[PDB]
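Reading through the structure tokens given below for one structure.
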Amino acid sequence: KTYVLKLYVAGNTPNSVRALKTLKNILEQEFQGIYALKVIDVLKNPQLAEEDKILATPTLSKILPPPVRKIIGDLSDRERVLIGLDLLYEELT
Amino acid sequence: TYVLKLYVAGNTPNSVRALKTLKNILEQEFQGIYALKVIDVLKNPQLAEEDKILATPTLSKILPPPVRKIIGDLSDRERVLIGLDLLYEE
């Protein structure tokens, strides 16, 4: 049973790619096995699949860890590439 | 009014033409019960508080026939449609 953190972005900028890498390592170092990360670029895969949804970053980021919330804030308020998020809690192989 | 919100990854002359038609058909058949709001995430990416994007296949089925068709076009032909929402507002 794992949390799948999904970030929906509108393209990438140099800082966003850097921020995402930082987010990845953080999850890997500080939360190994607790969060799986998935980044969906709507510029490459615009159509949401039937069971997908994009919710507002403010609402969902509230239960994420502080250092994760901070990078998400940058993707959102500074880089302006983060449209939203989805958070899943399901069994993963 | 219930606002049908269409979230798009940019526009094309064809998607823009289609969205105008959709707006007119809605106003024509439902006289104000429905309003169209287009959100271009390439322009305004951050979803605000109540904003949420649902898969087109989920909500599209409850919509007007000519509207489902255009949305099918925006989704499969233009490939600009990400998802949608229907929210009462005023």
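Here chain B follows Swiss-Prot, giving residues 7-96 in order.
Each Cβ is built from the backbone N, Cα and C atoms, and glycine gets one as well.
Quoted from Swiss-Prot, the note on the mutagenesis of B:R23 to A is: Induces a strong decrease the interaction with KaiC. According to DSSP, B:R23 (mutagenesis position) is assigned to a helical segment. In this view, B:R23 (mutagenesis position) is surrounded by 11 other Cβ atoms within 10 Å of its Cβ, with every protein chain counted.
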